[PDB]
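Step one of this worksheet: look at the structure below.
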Amino acid sequence: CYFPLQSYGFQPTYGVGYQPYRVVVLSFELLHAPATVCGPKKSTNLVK
Amino acid sequence: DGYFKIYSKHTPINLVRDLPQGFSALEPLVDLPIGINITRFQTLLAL
Ligand SMILES: *[C@@H]1O[C@H](CO)[C@@H](O)[C@H](O)[C@H]1NC(C)=O
């Protein structure tokens, strides 16, 4: 009757890779509605 | 193409029961990148 969850053990003594890492996945979808999010469109100085 | 565009105008008037005999051009208010099909609409009134 095992439990499907296990509580992580993260003591500051532990070695690299045994240590906790914070992770984020960036994901997206395309080509079905207009692009609401985009990279920064840089601008130069203006000459006249 | 997935944009929903609103244009509008205000004018003052003084009339009892019809749309007025004048020409006025609606300016764009806003463009909304909503991406969704529209086939029907409804309006909301103060009770
Ligand atoms: C919008 O409606 C059309 C026609 O039924 C359909 O082909 C299209 O997949 C719809 N788009 C969305 C985002 O539901």
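The residue numbers of chain B are those assigned by Swiss-Prot, with the residues present covering 198-244 sequentially.
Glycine is no exception: its Cβ is also placed from the backbone N, Cα and C atoms.
Cβ environment of B:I210 (variant position): B:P217 lie under 8 Å away, each six or more residues apart in the same chain. Variant annotation in Swiss-Prot: B:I210 to V, described as In strain: Omicron/BA.2.75; the structure shown retains the original residue.
In Swiss-Prot, a published natural variant is listed as B:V213 to E, annotated In strain: Omicron/XBB.1.5, Omicron/EG.5.1. Sequence-distant contacts of B:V213 (variant position), defined as residues of its own chain at least six apart whose C-beta falls under 8 angstroms from its C-beta, are absent.
Looking at Swiss-Prot, the entry for natural variant B:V213 to G says: In strain: Omicron/BA.2, Omicron/BA.2.12.1, Omicron/BA.2.75, Omicron/BA.4, Omicron/BA.5, Omicron/BQ.1.1. In the three-state DSSP scheme, B:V213 (variant position) falls into the coil class.
Counting every protein chain shown, 6 other Cβ atoms lie within 10 Å of the Cβ of B:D215 (variant position). One entry in Swiss-Prot concerns the natural variant B:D215 to G. Its note says: In strain: Beta/B.1.351.
Quoted from Swiss-Prot, the note attached to the natural variant B:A222 to V states: In strain: 20A.EU1. Following the DSSP three-state reduction, the secondary structure of B:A222 (variant position) is coil. For B:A222 (variant position), the number of other Cβ atoms no farther than 10 Å from its own Cβ, over all displayed protein chains, is 6.
According to Swiss-Prot, the mutagenesis experiment B:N234 to Q carries the following note: Increased resistance to neutralizing antibodies. Close to B:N234 (mutagenesis position) in the fold, though at least 6 residues off in sequence, lies no residue with a CB less than 8 Å from its CB.
Contact annotation for recorded positions (B:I210, B:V213, B:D215, B:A222, B:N234) versus ligand 1: B:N234, each with CB under 6 Å from a ligand atom. Reduced to three states, the DSSP call for B:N234 (mutagenesis position) is coil.
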